[PDB]
There are 2 protein chains.
Amino acid sequence: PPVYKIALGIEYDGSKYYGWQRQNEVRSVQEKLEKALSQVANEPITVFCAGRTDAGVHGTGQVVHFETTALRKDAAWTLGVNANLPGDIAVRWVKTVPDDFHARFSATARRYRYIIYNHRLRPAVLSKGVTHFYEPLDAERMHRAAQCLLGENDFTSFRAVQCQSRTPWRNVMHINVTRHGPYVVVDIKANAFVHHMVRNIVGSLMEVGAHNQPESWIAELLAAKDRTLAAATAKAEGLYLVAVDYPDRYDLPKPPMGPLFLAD
Amino acid sequence: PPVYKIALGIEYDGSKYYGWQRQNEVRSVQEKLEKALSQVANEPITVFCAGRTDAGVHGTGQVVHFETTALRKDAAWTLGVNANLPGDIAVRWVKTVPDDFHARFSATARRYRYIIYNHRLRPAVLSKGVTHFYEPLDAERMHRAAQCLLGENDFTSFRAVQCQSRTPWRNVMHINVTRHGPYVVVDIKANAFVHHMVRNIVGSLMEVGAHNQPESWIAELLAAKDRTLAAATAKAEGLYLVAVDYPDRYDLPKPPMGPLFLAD
RNA sequence: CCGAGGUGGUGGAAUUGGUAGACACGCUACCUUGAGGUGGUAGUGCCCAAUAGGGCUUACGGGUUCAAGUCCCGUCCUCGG
RNA sequence: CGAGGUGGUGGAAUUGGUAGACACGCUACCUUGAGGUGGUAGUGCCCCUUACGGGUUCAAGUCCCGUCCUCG
């Protein structure tokens, strides 16, 4: 019985979910994704994440791969599966791949985007899709300040109390801070990440644009190698896993990342 | 006991509501808005809309005015209010006004935007915020075709069947069709609108960009003065009342319309 | 003696009246698991008989107001030289 | 030179995707303009369902078989 390994571009809205990692007592994208992915392959399927996102953490460039004997047409994995998927979780594409591929271990780099709503008043539309921030922000200071995190560094100061990896070291590829309308977007990328790194970078990074801290403060915290010094972690309520990287050899479809209108 | 008349910029998400219209035994923005607007002024408040929005029709430039004796600072109408408001419905600003003002009648022109998702696969993020469309669209044909509805016309063909009087005539200011990413936005404006006017224009307008109809077809339907001949209506599931107009004399705050990131 | 200050078990917050304890650590039991930590769920306060849905809680009783840890009046305090 | 049988009607459903969208009628419960129009909710079983039985698939208004029809 020949087996098949295919990849899927999962895009979801953790608005109403407790993270990706399946549970027992609560809702988890995975659980669902599998629940339906299997209902297709007609054989208990189990999928592999590529970035075990947190709880209430939206995703649009999430990638997963699962093995299966079931030989579907192609529209199946697509419409087929989405067909049994709750409106908040859907597929974007599918592409068979070689055993050498592994949505989590074949990844070369992952990328996130954070959407901050910078207005004194709460927002309605996409309420659970963006983070609220009254205090005025400065996209320039933030960007500037946040330019020392570039390169291989010891994000200890920015890593969550507990974790899993061994080292607090990571290589940040790019980290640009922009502003579209009253919205401030944080775009970042790095080989891999440490627990809550992004929800922390921003966290503090927010302080700088609010002049509640100087610009150097960032590099200061970093060099300080100490978590308890930097602003509190930010509300996952706006972290979007916009894109992951894989070797060109595997060749995976690259659609938009947004989210929504935001250009690539 | 002196009375006060103030205006509010209500922004909501009809995702989970039965439309703007106040109802009994159901959820309606109004009901809520009042429910809370009053809690503050501490005297059964009743508001006046400026554009009765159908069911599941988002709004961001919605304007309403209500009278009240209650002399609240201005933190109430802006914050105090929202505080008693469900995440999907919030205020954006408030500005006292003269009796001569009336959110619905003082209006000189109203404007909407329609967001179409043009991808063969369903979308997750903002699931109830955008209309899903499989077959490929042509932003150019659509735009082109949709250029004869400009000016005073007899939108009979485009008006929701029931009617007898108060004319099928309307003056369309501008109607441009664009495309941002796999998203297709329809932006339109006119002195006022006829029942479903927009949800129909698009409706058909969708057909043209799908080459399921020629370009002239639009002007044909229009001139044909007949509902049954134009493609069915369009899902309210993406109609956003982005903005309304009022005389400069009243002077009302003009923030962004979007929705979301979409620029003005 | 005039002035500082009193928020859970801790560290540590609260758009400058808006409507609590954000972020984190530490423990009680629970879940996955096999008990590798990690990850989730409830507590870690007080009542309403339990049930239940909820309600009261920011040193303690009063007041102001549509709304108060946040303004005001005092009660017990905890200090600064 | 033509071919069919989805609710009270018309009349649509991606590539076999997971049902009646849209519009008319019909009954409710509301409902300001101020010339009186509008909102929402209901409109196939009973305490599963697209003439009705089959077959194939993870998947069936949608392909194959049948049965009774509608038709040129």
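What you see of chain B is 7-270, where the numbers are those given in Swiss-Prot.
Using the three backbone atoms N, Cα and C, a Cβ is placed for every residue, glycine included.
Here Swiss-Prot describes B:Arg58 to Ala as a published mutagenesis experiment; the accompanying note says: Loss of activity. Sequence-distant neighbours of B:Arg58 (mutagenesis position): residues of the same chain at least 6 apart with a C-beta under 8 Å from its C-beta are B:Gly25, B:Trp26, B:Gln27.
Sequence-distant neighbours of B:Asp60 (active site, nucleophile) (same chain, six or more apart, CB under 8 Å from its CB) are B:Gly25, B:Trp26, B:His202, B:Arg205, B:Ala242, B:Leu245, listed in sequence order. Feature annotation from Swiss-Prot assigns active site, nucleophile to B:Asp60; the stated evidence is experimental evidence.
Around B:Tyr118 (substrate binding site), the C-beta neighbours below 8 angstroms that are at least 6 residues distant in the chain are B:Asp193, B:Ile194, B:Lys195, B:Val204, B:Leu245, B:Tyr246, B:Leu247, B:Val248. Summarising the annotation, Swiss-Prot assigns substrate binding site to B:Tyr118 and lists experimental evidence as the type of evidence.
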* Asked: Does DSSP give B:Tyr118 (substrate binding site) helix, strand or coil?
  -> strand
